[PDB]
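Asker: Pasting in a structure now, in structure tokens, and then I'll have a few things to ask.
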Protein chains: 2
Amino acid sequence: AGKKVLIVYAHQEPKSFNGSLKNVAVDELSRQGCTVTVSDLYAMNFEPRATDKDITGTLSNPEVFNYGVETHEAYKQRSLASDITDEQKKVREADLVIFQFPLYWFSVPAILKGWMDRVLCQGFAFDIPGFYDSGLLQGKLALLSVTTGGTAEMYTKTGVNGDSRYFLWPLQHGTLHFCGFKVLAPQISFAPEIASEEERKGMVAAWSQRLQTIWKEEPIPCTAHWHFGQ
Amino acid sequence: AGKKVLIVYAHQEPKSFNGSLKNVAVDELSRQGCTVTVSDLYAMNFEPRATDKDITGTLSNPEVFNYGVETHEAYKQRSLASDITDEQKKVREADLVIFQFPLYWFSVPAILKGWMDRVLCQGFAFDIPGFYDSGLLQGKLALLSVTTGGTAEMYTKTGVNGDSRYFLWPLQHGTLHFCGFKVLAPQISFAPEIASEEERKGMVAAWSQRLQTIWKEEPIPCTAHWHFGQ
Ligand SMILES: Cc1cc2nc3c(=O)[nH]c(=O)nc-3n(C[C@H](O)[C@H](O)[C@H](O)COP(=O)(O)OP(=O)(O)OC[C@H]3O[C@@H](n4cnc5c(N)ncnc54)[C@H](O)[C@@H]3O)c2cc1C
Ligand SMILES: Cc1cc2nc3c(=O)[nH]c(=O)nc-3n(C[C@H](O)[C@H](O)[C@H](O)COP(=O)(O)OP(=O)(O)OC[C@H]3O[C@@H](n4cnc5c(N)ncnc54)[C@H](O)[C@@H]3O)c2cc1C
Ligand SMILES: Cc1cc(=O)n(C)c2c3c(ccc12)OCO3
Ligand SMILES: Cc1cc(=O)n(C)c2c3c(ccc12)OCO3
Ligand SMILES: [Zn+2]
Ligand SMILES: [Zn+2]
């Protein structure tokens, strides 16, 4: 309040722990007066593939299809497919984008990778060049809220998975920061599946709690040294 | 010896630089007398979404759908969807898997991320426990062949985009090594669209030339140190 929040949510099951974290993010920010929108990608059957159907009407060059060039020209000429233009308007208006997802292979599920390949297009997200700290979406906050199968200890620098910031890098720096976002600190709920149940309700409530002061937070100093450095 | 290769390929335009790197891989390994298979994900309209459509049997927990639990059970039961089992059969038989793709947001295009999410399921590619050096696909080689928009210097330490290896981590270590593969050194073909004809032509021949000696190669030490250093 008086802010707009988009939650991009990527889980198949409403009773999941991811559902719960999305449902408290809605409740708590609703409570505070914020304007809230949720893109439930599985329930929308969101199309993850970057293809020629993403451009309506006719293309610059049907001899050799280049996806980046074509989507860029289609953004400028307002001829993107409507699923994409709908998401862009939500992002455009949002002051905070929250991504709520289970970690798949040290990254986002494919349905959410496709939202990012398709919606964050050239002309809207960034414009080769006019990027990083000057990316087209500067002023907006972005926040990853990730659940993991693996425990907190596995995600340290000398444990099996290496350090959490290592996988964060393509998402946080290569995507969010590249587009102009200022990135709040990931929220990582480590290993909900191996409960309890008690410790679940508490991970959830720390999420609720943190969202009480979300607007006070400072953005991470988005650098190579934050993700890897000493 | 006789060898089987799978090329998992993710570009939309047969005439692209990616198309050409894939075709010369086919020509060169074909010429050596290797068995070669290409999964052309876009021409297959490959399904990247991990949904409950991926299980044809009675669900293990039909009240609360968890994708990892259900695909693991579906795999032991032989109740996965046929597109997934067709890919697993190609991977199972392959001695080498080459991924051929344009970098999208510091990672794979979503259609390829969906191949990772849905094909590399628990019970086939890995087990809890039975991961990293004990992953189920032990024995097999894997190689990333990645094209970029950025140079060829932007991809160093400082370094607009940071070191190239930073973004390889989730793919190489978190996915491939985790499934037991030994990973060979990425083929990164920087900035083809900027590049002039002599540089394109020669990037294409440098790949051809490298494949001549591919079974002579040793895998990378797939570590935090290789990826990040210092
Ligand atoms: C393809 C694939 C790739 C993967 N790659 C990785 C990886 O790279 N790294 C990694 O660490 N893990 C990985 N995983 C594992 C995955 O990240 C975890 O399975 C997932 O994050 C668990 O979250 P969930 O929301 O789906 O759990 P859920 O099982 O849906 O939730 C956990 C439990 O909490 C319960 N619950 C729901 N809401 C509440 C609430 N309100 N209060 C109390 N309890 C509640 C649920 O009913 C359930 O019992 C991968 C999994 C898959 C399927
Ligand atoms: C959603 C999205 C996200 C992206 N994210 C990133 C990112 O994170 N980092 C980054 O660096 N880049 C990124 N890019 C840029 C992208 O990776 C490049 O556009 C891509 O790697 C170029 O490969 P291509 O095959 O499409 O090149 P093409 O445009 O197809 O190749 C350029 C030229 O090569 C020619 N060619 C093909 N074969 C040959 C041949 N054998 N001999 C001579 N010429 C040939 C073609 O005719 C063409 O004219 C992103 C792009 C998109 C669309
Ligand atoms: C890469 C990875 C690391 C990890 O710590 N865990 C628990 C994983 C997992 C998967 C797939 C990948 C991983 O499915 C269920 O649990
Ligand atoms: C993250 C990134 C780094 C980069 O160096 N380049 C060229 C990019 C690009 C994209 C999207 C992201 C990137 O579309 C066209 O070129
Ligand atoms: Zn950054
Ligand atoms: Zn590794």
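Residue numbering for chain A follows Swiss-Prot, covering 2-231 in order.
Technique stated in the header: X-ray crystallography, 2.3 Å.
Even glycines carry a Cβ here, placed using N, Cα and C.
Pulled these features from Swiss-Prot for this protein:
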{"type": "BINDING", "residues": "A:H12, A:18-21, A:104-107, A:148-151, A:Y156, A:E194, A:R201", "note": "FAD binding site"}
{"type": "BINDING", "residues": "A:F127, A:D128, A:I129", "note": "substrate binding site"}
{"type": "BINDING", "residues": "A:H174, A:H178, A:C223", "note": "Zn(2+) binding site"}
{"type": "MUTAGEN", "residues": "A:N162 to H", "note": "Loss of activity toward CB1954, no effect toward menadione"}
Asker: Are there any residues in the same chain, six or more apart in sequence, whose C-beta is under 8 angstroms from the C-beta of A:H12 (FAD binding site), and if so which?
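Answerer: Counting only residues 6 or more apart in sequence, the Cβ neighbours of A:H12 (FAD binding site) under 8 Å are A:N19, A:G20, A:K23, A:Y43, A:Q101, A:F102, A:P103.
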Asker: Of A:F107, A:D128, A:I129, A:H178, A:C223, listed as binding-site residues, which ones have a Cβ less than 6 Å away from ligand 1?
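Answerer: Once distances to ligand 1 are taken from each Cβ, A:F107 fall under 6 Å.
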Asker: Chain B proximity: which recorded positions among A:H12, A:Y105, A:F107, A:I129, A:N162, A:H174 have CB distances under 8 Å? Answer 'none' if there are none.
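Answerer: From A:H12, A:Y105, A:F107, A:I129, A:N162, A:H174, flagged as close to B: A:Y105, A:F107, A:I129, A:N162, A:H174.
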Asker: Compare the C-alpha of A:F107 (FAD binding site) with the C-alpha of each of the recorded positions A:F127, A:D128, A:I129, A:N162, A:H174, and give the closest one.
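Answerer: Going through A:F127, A:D128, A:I129, A:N162, A:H174 one by one, the closest to A:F107 (FAD binding site) is A:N162.
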Asker: Write down the Cα-Cα distance for A:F127 (substrate binding site) and A:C223 (Zn(2+) binding site), rounded and given in Å.
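Answerer: Taking the Cα atoms only, A:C223 (Zn(2+) binding site) lies 17 Å from A:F127 (substrate binding site).
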Asker: Compare the Cα of A:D128 (substrate binding site) against each of the binding-site residues A:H174, A:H178, A:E194 and report the nearest.
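Answerer: So, spelling it out, the nearest of the binding-site residues is A:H178.
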Asker: Rounded to a whole number, how many Å is the Cα of A:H174 (Zn(2+) binding site) away from the Cα of A:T149 (FAD binding site)?
Answerer: 20
Asker: Around the Zn(2+) site (A:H174, A:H178, A:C223), what further same-chain residues have their C-beta within 8 angstroms of the site's C-beta centre?
Answerer: A:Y133, A:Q173, A:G175, A:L177, A:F179, A:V184, A:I221, A:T224
Asker: Does any of A:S21, A:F107, A:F127, A:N162, A:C223 have a Cβ within less than 6 Å of an atom of ligand 2? These are the recorded positions; tell me which, or none.
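Answerer: Passing the 6 Å Cβ check against ligand 2: none.
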Asker: Work out how many Å separate A:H178 (Zn(2+) binding site) and A:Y105 (FAD binding site) at their Cα atoms, rounded off.
Answerer: 21
